[PDB]
Amino acid sequence: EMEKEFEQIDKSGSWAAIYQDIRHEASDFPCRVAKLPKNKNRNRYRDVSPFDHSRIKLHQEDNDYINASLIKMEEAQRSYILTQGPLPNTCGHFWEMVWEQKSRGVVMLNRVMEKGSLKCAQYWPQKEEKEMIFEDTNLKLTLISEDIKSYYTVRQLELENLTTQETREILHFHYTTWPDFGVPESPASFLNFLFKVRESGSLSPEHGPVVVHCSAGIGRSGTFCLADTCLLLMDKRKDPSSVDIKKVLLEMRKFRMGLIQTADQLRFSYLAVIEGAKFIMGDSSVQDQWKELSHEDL
Ligand SMILES: O=C(O)COc1c(C(=O)O)sc(-c2cccc(NCc3ccccc3)c2)c1Br
């Protein structure tokens, strides 16, 4: 049981060991295409690559590679696509994937610049009058509106397939106060953000899988996804006790390496899930508490 285990791991201050155990048992699979010489400039990080068996394939004959993985959680019945922050040369590829995979939402957990370096390219338009056109993939992206809150921003975008002139609305959830290698301000602000994404309908099985990215697409993105899946599993069985977080994380790690980077991110995952369980089990009252406490209005 997660709540009891959390006390014991936290009483004996052994999160580092518990976290290392997961790294030890983690799946290892080949990443051969990601390592092909022609895809060197398509990877933000030399040591972070998508497994061949779960990588998203761009629907083009030229080169189908993008550093993105399809994390399909069979039991929970929800899929996510975790990817790196798009590079100045992979933005077309990024939106091609969003279009091809029929995704409706994009969750960004990082800022364009962090600790003095550029962790992600500016892949979306910042002003309505200056839309972006990706010539290589033939797509057009236009900022339609945006609701800015204290620690996160929700943008409404219109993506157009120039070849067919087909149009889709894409919701963009940008968490701006999540430190790289760090954890959210509190379980509250995290859950508040998660439910925003949830209420947008972006996680609905009627849509393609939601795209989740940070800089490398495994640390923060990993934390985000583990928490969501654990709450969904718990929700489907309406029994928080039937959820093994570590086992769930190890299952995710079969689809993409390195998910969740620090022992504190793992500890925080517990925090978020245990708190979120309150809502799942009938306490709809907590949702307002998380909003009031995230301080999103400032
Ligand atoms: O989102 C965050 O909190 C942090 O995100 C990040 C980074 C960032 O935001 O700058 S860099 C990075 C990274 C890059 C190369 C190797 C390893 N570590 C070695 C490794 C690679 C693959 C699997 C397990 C360990 C980590 C990770 Br993750």
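The numbering of chain A matches Swiss-Prot: 2-299, in order.
Going by what the header records, the deposited coordinates were determined by X-ray crystallography, 2.3 Å.
Quick reminder: no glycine exception, Cβ is built from N, Cα and C everywhere.
According to Swiss-Prot, the protein carries these features:
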type	residues	note
DOMAIN	3-277	domain 'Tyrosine-protein phosphatase'
MUTAGEN	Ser50 to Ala or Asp	No phosphorylation
MUTAGEN	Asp181 to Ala	Substrate-trapping mutant
BINDING	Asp181, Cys215, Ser216, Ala217, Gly218, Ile219, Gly220, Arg221, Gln262	substrate binding site
MUTAGEN	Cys215 to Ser	Catalytically inactive mutant; abolishes sulfhydration
ACT_SITE	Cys215	active site, phosphocysteine intermediate
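Sequence features, as recorded in Swiss-Prot, placed on the structure.
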residue	record	Cβ neighbours (10 Å)
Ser50	mutagenesis position	22
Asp181	mutagenesis position	17
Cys215	mutagenesis position	28
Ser216	substrate binding site	24
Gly218	substrate binding site	28
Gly220	substrate binding site	23
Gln262	substrate binding site	20
Recorded positions near ligand 1 among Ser50, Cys215, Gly218 (Cβ under 6 Å) = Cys215
Across the record's substrate-binding residues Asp181, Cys215, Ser216, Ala217, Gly218, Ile219, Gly220, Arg221, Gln262, the largest CA-CA distance in angstrom?
-> 12
